[PDB]
Amino acid sequence: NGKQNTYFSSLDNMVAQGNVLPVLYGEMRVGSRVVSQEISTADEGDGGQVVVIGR
Amino acid sequence: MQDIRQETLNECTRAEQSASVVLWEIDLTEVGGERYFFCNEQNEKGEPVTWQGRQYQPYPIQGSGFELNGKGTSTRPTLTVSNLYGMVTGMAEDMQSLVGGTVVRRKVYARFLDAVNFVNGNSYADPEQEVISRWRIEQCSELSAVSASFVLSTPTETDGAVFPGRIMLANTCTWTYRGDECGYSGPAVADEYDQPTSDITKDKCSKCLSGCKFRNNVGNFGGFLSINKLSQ
Amino acid sequence: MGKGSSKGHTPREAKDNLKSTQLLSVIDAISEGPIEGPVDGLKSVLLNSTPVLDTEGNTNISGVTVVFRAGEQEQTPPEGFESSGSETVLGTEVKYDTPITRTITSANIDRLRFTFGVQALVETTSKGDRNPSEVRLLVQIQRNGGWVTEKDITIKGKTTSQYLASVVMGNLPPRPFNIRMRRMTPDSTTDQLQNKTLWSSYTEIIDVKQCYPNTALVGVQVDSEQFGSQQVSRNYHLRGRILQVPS
Amino acid sequence: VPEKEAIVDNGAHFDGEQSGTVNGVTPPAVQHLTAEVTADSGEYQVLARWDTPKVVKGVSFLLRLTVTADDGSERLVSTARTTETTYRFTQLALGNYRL
Ligand code: SF4
C-alpha cells in the first residue's frame, strides 16, 4: 500500500528455492528462507521415564 | 601518494631528464604458460635491455588507457603488440588466447638502469627504482597477420560477480567436489554418470543425491532435500 | 545458552482430557557461515510477533523446542526431525501374564515410536455415572539382557471407544533388538470395569541425515494448537556473522 | 566446431522418480478415526476424533456425514470444513451414519 522496503532487511519467511541463502551482518531481527515445514501429530512425553497421558 | 623512492622524485623534477622506459612482463603461470619479458627498445649495444639482472627481449609493444579513476567504469587499458612471425598467434592457439594472464608494467628512468646496458657503465644504477603496476588480460581484442591487441582490466573488476552467491537447490550439490565444503577424501568410486569406477582420473561426483550416497557423504550434501515441495 | 548449538525447550502444559496435539515442525535457513547467535536466548524467538519467553523470564508460549544451529562447517543435523518412517501393525491385547515382543532387528533405524492405547476406559457402576480407570503400561528395551524400562505410562480418562497414543525413544544400541510392552493393572475381572489395553503398531524412524554444512538453521517444533488456522510467522532476533576482524 | 553437438545431448544422471515422488504433496489418509455415540449429557451426541497425518505446510479437514437409506442408498446429511481434530454432532435422527 505505502510500505517502504529496503535492500538490507526482511521480516518475511520467503520461499527457499533458487533464491540464495542470505547474508546477515550483526544484530537485526530477520525473517528466513523456509527449508522445511511439516504439520504432524506430536507424541506424548518429553523425557525421562514417567509419562501420564491425561490427568 | 605512491610508494616510490626519493631518487625517482628527484629525477621527476629535473628540467632535463633521462628517458623513461617501460618494461612489460606477461605471466601465464596461473593459466598454464611461462613468463615473457618485453621492451620496445634495445640498449646502446644492440642487446635486450638488462634490468635488475633480467633480460627483457626487444619486441614492439606499447600500452594506452592507463589511468587511476574511481567514478564510473573500472578503467580498461589496452596493450598493442607485434604479431609478425606469428608469435602471439602461437600463444593464442596454445594458452586459450592468453585470457586470464597477468600483465606487469614497470616504469623505470634510464638513468637507473643496470650498468650492463651502457658502454661506459652506469655509476647511478639503482635496481630499486621502479614503478610497478599489475593488470589482467580480459580479451584478445584483435589478432591479425600484422599485430595483436589485448584489453586489460583491474584484477578486481566486479563485473560478472554477484553477491550473495550460494544458491538454494534441490537434487543438486553446489559444493566443489573434494573441496573443503564437500570434505570428501575417499578413493575413486564413480564418474559423473554414477557408473562405478576405480580409476582416479574418472572419479567425479554427479552432483546428484545418488552421487553423494556413492561416497557416503550425504551429511555434506550441498543441496536441500525438502525445498522442492514447499515451492509448489 | 551456547554457541554453535542450542536446545531451548520451554515446557508443554499437561493436558486435561486426552486428545491429540498437532505439531508444527519447521526448519529455517539464515545467514552463511559461523554466526554469533541469538541476542538473548529464548527471548529472541518471536513465534508470531511475541517472544517465547517474556522479558521478565516468564513463558509466553508453551511447547517450544528451538534447536539453533550455527553456520560452522563441522555441524550436526537438527535432532528430532524425521525424513521417512516405516510402520508395522501388530494390534493385539496386552495382558498381565503375556507380553508381546517383536525383535525388530532392523538395519538403518534411528528412533523408535510405539503406538499403544486403550480399547475403552469406562468403569460402569450401578445405574450409570461411569468413572475413569487409570491404567498403567510399560515399554521396555532389550538392552543386552537387562530389560530396562524405557517408559512407564499412566492413562487416566473415561472414553467409550478406542483411543491410541504414541511415544518416541532414541539412543538405540546395536540391533539384535528385542522391544517389549507389558501391563501393570491386573485385569478386567468384572464386566463393569472395562480397561482393556492394546499395542496397535510401532514405527521405525530414519530422521534427518543432512547436517547442513554452512547455513544457520533454527527449527522450532511448536505445538500449533494454541495458534489458530493462520500460519505461524517465525521471526528471529539474532546476531550476525563472525568476522575476520584485525587482531 | 561441429563435434560440440554430440556432447550436448548427453544429459547428466538424474536421480529418478519421474512420476513426481509418487505423492504430489497429497495428504495421507487421516488415521484413527473413531466415532463415539454418548448420551451422558441427557441426549444423544456423537463425538468424532482423529489424528492428523504428516502433511506439508498446513492441514484442514473435510467431513461428510451421510445416512444409509431404507433401500441401501445414502442421504447427504452434513458437510463441514474444520481445523480442529475433534467434531461434535447433535440432533441426529435414528439411522446408520457413515462419516
Ligand atoms: S554431492 Fe556430496 S560428494 Fe558430491 S560434491 Fe556434493 S558434497 Fe561432495
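Determined via electron microscopy, 3.0 Å.
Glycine too: its Cβ is placed from the backbone N, Cα and C atoms.
Spatially close to B:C173 (mutagenesis position) yet at least six residues away along the chain are B:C182, B:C205, B:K207, B:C208, B:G211, B:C212, B:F221, B:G222, B:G223, judged by Cβ distances under 8 angstroms. Residues annotated as [4Fe-4S] cluster binding site in Swiss-Prot: B:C173, B:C182, B:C205, B:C212.
B:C173 (mutagenesis position) falls within neither a helix nor a strand when secondary structure is assigned with DSSP, and so counts as coil. In Swiss-Prot, a published mutagenesis experiment is listed as B:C173 to S, annotated Complete loss of tail assembly.
According to Swiss-Prot, the mutagenesis experiment B:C182 to S carries the annotation: Complete loss of tail assembly. B:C182 (mutagenesis position) has a Cβ environment of 20 other Cβ atoms inside 10 Å.
Among the mutagenesis experiments that Swiss-Prot reports, B:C205 to S is described with the note: Complete loss of tail assembly. Residue density at B:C205 (mutagenesis position): 23 other Cβ atoms are found within 10 A of its Cβ, drawing on all protein chains shown. A coil conformation is recorded for B:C205 (mutagenesis position) in the three-state DSSP classification, outside any helix or strand.
Under the DSSP three-state reduction, B:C212 (mutagenesis position) is assigned to helix. Record note (Swiss-Prot) on the mutagenesis of B:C212 to S: 96% loss of tail assembly.
Around the Cβ of B:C212 (mutagenesis position), the number of neighbouring Cβ atoms within 10 Å comes to 24. Other residues of the chain with a Cβ within 8 Å of the Cβ centroid of B:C173, B:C182, B:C205, B:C212, the [4Fe-4S] cluster site, are B:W175, B:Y177, B:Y184, B:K207, B:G211, B:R215, B:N217, B:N220, B:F221, B:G222.
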